[PDB]
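Chemist: Below you'll find the structure I mean.
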Amino acid sequence: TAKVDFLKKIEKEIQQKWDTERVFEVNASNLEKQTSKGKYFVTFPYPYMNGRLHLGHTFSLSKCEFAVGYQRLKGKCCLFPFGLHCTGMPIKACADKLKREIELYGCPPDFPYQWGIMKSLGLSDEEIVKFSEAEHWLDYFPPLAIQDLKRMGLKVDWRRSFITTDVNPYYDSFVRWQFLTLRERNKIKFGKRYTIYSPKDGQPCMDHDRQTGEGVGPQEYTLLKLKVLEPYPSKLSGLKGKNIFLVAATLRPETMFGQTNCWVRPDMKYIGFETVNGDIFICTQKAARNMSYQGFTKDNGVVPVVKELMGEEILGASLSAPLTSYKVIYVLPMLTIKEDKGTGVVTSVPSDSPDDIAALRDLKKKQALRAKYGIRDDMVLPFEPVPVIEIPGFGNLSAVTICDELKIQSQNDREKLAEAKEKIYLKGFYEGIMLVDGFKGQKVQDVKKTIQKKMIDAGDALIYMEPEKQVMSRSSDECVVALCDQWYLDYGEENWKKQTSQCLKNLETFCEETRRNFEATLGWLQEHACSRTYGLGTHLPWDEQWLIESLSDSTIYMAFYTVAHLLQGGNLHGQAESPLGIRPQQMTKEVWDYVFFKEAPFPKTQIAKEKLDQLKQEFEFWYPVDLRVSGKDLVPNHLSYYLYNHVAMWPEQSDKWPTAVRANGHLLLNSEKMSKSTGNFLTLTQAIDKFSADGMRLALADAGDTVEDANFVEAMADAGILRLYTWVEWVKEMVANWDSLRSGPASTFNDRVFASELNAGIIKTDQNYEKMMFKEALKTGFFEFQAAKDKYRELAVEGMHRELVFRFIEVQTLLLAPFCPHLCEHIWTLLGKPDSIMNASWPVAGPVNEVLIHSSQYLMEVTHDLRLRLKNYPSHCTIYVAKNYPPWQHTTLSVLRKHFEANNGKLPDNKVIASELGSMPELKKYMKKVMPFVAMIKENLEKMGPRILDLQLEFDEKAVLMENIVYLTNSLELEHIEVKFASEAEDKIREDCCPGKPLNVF
Ligand SMILES: CC(C)C[C@H](N)C(=O)O
Ligand SMILES: CC(C)C[C@H](N)C(=O)O
């Protein structure tokens, strides 16, 4: 267990060496004169300071942190800067729940959590409360973040970090410029528009301030008024005097000629209220409150409630329903009503919505429904479905003529009502044909929008907006609002959308689906609700009631990095003396136009011209964004707005558009999800404490590198630190016993197989590092290097040669330094090599002879082969490697070799087999082991290439064992393992065994 500590000491040792050495401060005036290879720029989606950083952030980043700890050891520059989001509410949210959960209850509260994990963080109770105002959140968290990274030891120029609210006056200048530019280009606009909106927040709550439904929007429905005729039912008494209409939502309004009644759920609570113009509306409150914030009531947002009840009390009185050849229809119960979607009412469209015929039919069957709630001689019976839409497989009575053949007679078939409403679903959007007196033959799709708008002008119908599913901001469930005010951003452009689809067809998607989620969300993304009024953030330049919502003031932010060290040099809040000496007051809109837009004129400035070209040079050298990477949940929203924008201010400049991004899955701790709510979670500061960040870094590079859910498992970060500590002591020990390593040359065989393994490994390792799939590059360069170093200490019984033993620890201590820098710098220094290790390069992959490795992956095959047939039955073993080409085996290879060397990469008949393998007196009683093993050539030949046919088989098998048996006495744990030629075999294994399947009997 001291293993964890030993690392933990030298990690902070080599850190306070690195940091006092200032190793990562990549400047662009001193490292641009050196014409080296080309830059490498790695940017992270800067997390909020709404709380200590978590593994889900560390894995979301480790893909880049390693990347640069490698792409530097290939000679490329490495600007890995790091931002710090403070905009957006989510800070104003957890501590506002702190400010009112400390308000109405004692300090701390009494019950029968939100405060309790600000004290389960540990703070002596007093400190915890200064949190409820936002400004102490932002004086305290950007520290804990940067300390946990200094301690993770990440390759990050310090002087380029910051804060993103108005707190930091400098970035604010950067945000203000962006928007004065983005307003100049008629990319912003003002309007009164529908948006997901937090009642209780006072602003349209859209994307990164939600609990449910990151990618969710308004759904539109038509709403119908349903004149309720007297006799009203019992509870409606007092309101004699006003026009009352039941309100429901259908999405096939072409169908409403098919109205035959009106459905509500007898045991749902219903509300009725008066609009602004003064008539009476009965929906649920989710519906009511939704209408309200949509200007539907007198004062925007208020529900003028007049009475309450449940549908029980409603069933009965006739509803006169517009557009239907049944004007005196009634309200009937439908207990299967989705109790959230819609109004709490639905329509009765029996001829194109099967539930309804099920609904109708049951009321017609049992008198245990036929008088159920006020159901007279007329109620359900003479109502029959309405032929309005014919669909050319089945009938005008479509939704019936389908469930009267799939026989959904019972109304309790809700799975089989998943059957039903999927039937007349959308096919009935085109094949369905309107038949009414006025559209006979018209396509239901080209008249959909007309029949609906005919019903608005007739004052019979209006238009309803509802949450597609549900949201929780952090609290009160949200709503489409007719927001009477919102500055918003125009992602609905025709031009800008197309030039940006092209910014995507350029930018590199690390996979084949990520692009599909960028198409499907771009061809989906309309204009955006980008202005908050309460929370935290920066204020709009010209209308300062408005603050900027998070997901938009965080889009071009990457260029501040390029100049941050000089526009701030370390004070995140932006109050220390900015290194170059710019007054935050002296960064006019056009001196950004200068520093960023290349051709844009040198402005009349009261700062001399030195710093002006120097901050632009920084920019001009560092940009573009090479590779950014974050979780797969900022694919539809933030990374997206991050593509539009980077076009929007350089719509001309092709070069600076982000060129490559990367998204992973979420992370799992021990194969299960990571929500504090579970107990399966670790803040970065503790993963480190427990596992020696190098040890952690390990389990992350093994987290999986794919976009599908990448898992992190505690144990393997433990076994991590162990194979690490056995290494260091081995490397310690193998430099003590220098006097133990062979003189002369490195000439023996075991030597050369390890030595070509070694270089086989360095390149294998190289190929996956180039391709940033860190797990598979882990496997190649660490697991495969241990086993092959073990196994060449295994078979060098005359001593491991030192000049192979040393160039091997060089390469590994290197190969591994991107994964685990301090421990490698320790080793590299341990060797008494001079410079810090980050001043090393990519080691030279020497000359490789893979026919040597062929043998290596042949013995690992049999190593893996006989580990198997020992399960049944067990100590000794003699292994017959068959003697030679039998007169029936040589010949197979011989004749097939003949055809092959004459047929251009395609092989003959599968019954040509029979005529050729059959018609051979050489094959008179052994074709039954040439035809079952003429599939030994069409099964395992792609396995290697043109190998098992080219007769001579470039290595003696008998003897690449008889050498391995020491390691193979291990790895099979037997005692002795001899090998006979199948010359002294039982002849059931001489004249049977295929070289490549060596047979073996205990
Ligand atoms: C730039 C931001 C939208 C990033 C996001 N808030 C995160 O925690 O990763
Ligand atoms: C989906 C529902 C709200 C409306 C649909 N026209 C129906 O069959 O009832």
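The residue numbers of chain A are those assigned by Swiss-Prot, with the residues present covering 7-118, 156-916, 933-1061 sequentially.
If you're wondering, the header gives X-ray crystallography, 3.3 Å.
Using the three backbone atoms N, Cα and C, a Cβ is placed for every residue, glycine included.
Residues or ranges marked as L-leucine binding site in Swiss-Prot (evidence: a large-scale study or a structure entry): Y52, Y54, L594, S597. The annotation ATP binding site is assigned in Swiss-Prot to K719 on the grounds of similarity to another entry. Experimental mutagenesis is annotated in Swiss-Prot for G245 to A, with the remark: No effect on leucyl-tRNA ligase activity. According to Swiss-Prot, the experimentally introduced change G245 to D or R is described as follows: Reduced leucyl-tRNA ligase activity. One mutagenesis experiment catalogued in Swiss-Prot, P247 to A, is accompanied by this note: Reduced leucyl-tRNA ligase activity. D250 to R appears in Swiss-Prot as a published mutagenesis result, with the remark: Loss of leucyl-tRNA ligase activity. In Swiss-Prot, a mutagenesis experiment is listed as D250 to E, annotated with the note No effect on leucyl-tRNA ligase activity.
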Chemist: Given the recorded positions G245, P247, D250, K719, which one's Cα is the least distant from that of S597 (L-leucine binding site)?
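Modeler: For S597 (L-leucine binding site), the spatially nearest of the recorded positions is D250.
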Chemist: Go through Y54, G245, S597, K719, our recorded positions, and report the one whose Cβ sees the most other Cβ atoms within 10 Å.
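Modeler: Within the set of recorded positions, the most crowded position is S597.
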Chemist: Including all protein chains displayed, how many Cβ atoms other than that of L594 (L-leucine binding site) lie within 10 Å of its Cβ?
Modeler: 23
Chemist: According to DSSP, does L594 (L-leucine binding site) sit in a helix, a strand, or coil?
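Modeler: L594 (L-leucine binding site) sits in a helix per DSSP.
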Chemist: For a quick check of packing: other C-beta atoms within 10 Å of the C-beta of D250 (mutagenesis position), how many?
Modeler: 22
Chemist: Restricting the comparison to the recorded positions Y54, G245, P247, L594, which residue's C-alpha is spatially nearest the C-alpha of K719 (ATP binding site)?
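Modeler: For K719 (ATP binding site), the closest Cα among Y54, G245, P247, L594 is found at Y54.
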Chemist: Gap of 16 residues, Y916 to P933: Cα distance in Å, to the nearest whole number?
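Modeler: The separation between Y916 and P933 at their Cα atoms is 6 Å.
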Chemist: What kind of secondary structure is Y54 (L-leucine binding site) part of, going by DSSP in three states?
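Modeler: Its secondary structure by DSSP: strand.
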Chemist: Fill in the CA-CA distance, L594 (L-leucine binding site) to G245 (mutagenesis position), as an integer in Å.
Modeler: 18
Chemist: Applying the rule Cβ within 8 Å of the centroid of the Cβ atoms of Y52, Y54, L594, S597, what extra residues of the same chain belong around the L-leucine site?
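Modeler: Leaving out the recorded residues gives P51, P53, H91, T93, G94, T207, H251, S593, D596, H681.
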Chemist: Any same-chain residues 6+ apart from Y52 (L-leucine binding site) with CB under 8 Å of its CB? Would you list them in sequence order, or say none?
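Modeler: Once residues fewer than 6 apart are set aside, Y52 (L-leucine binding site) is near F88, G89, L90, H91, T207, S597, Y600.
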Chemist: Over a break of 37 residues, report the distance between the Cα atoms of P118 and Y156 in whole Å.
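Modeler: End-to-end across the missing region, Cα to Cα: 12 Å.
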Chemist: Count the other Cβ atoms sitting within 10 Å of the Cβ of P247 (mutagenesis position), across every protein chain shown.
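Modeler: For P247 (mutagenesis position), the count of other Cβ atoms within 10 Å is 27.
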Chemist: Would you work out the biggest C-alpha to C-alpha distance among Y52, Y54, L594, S597, the residues that bind L-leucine according to the record, and give it in angstrom as a whole number?
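Modeler: So the maximum pairwise Cα distance among the L-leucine binders is 12 Å.
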Chemist: So, in DSSP terms, is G245 (mutagenesis position) helix, strand, or coil?
Modeler: coil
Chemist: Out of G245, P247, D250, which of these mutagenesis positions is nearest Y54 (L-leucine binding site) by C-alpha distance?
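Modeler: The smallest Cα gap between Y54 (L-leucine binding site) and any of the mutagenesis positions is with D250.
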Chemist: Please state whether DSSP places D250 (mutagenesis position) in a helix, a strand or coil.
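Modeler: Its secondary structure by DSSP: coil.
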Chemist: Hey, does DSSP put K719 (ATP binding site) in a helix, a strand, or just coil?
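Modeler: Coil, per DSSP.
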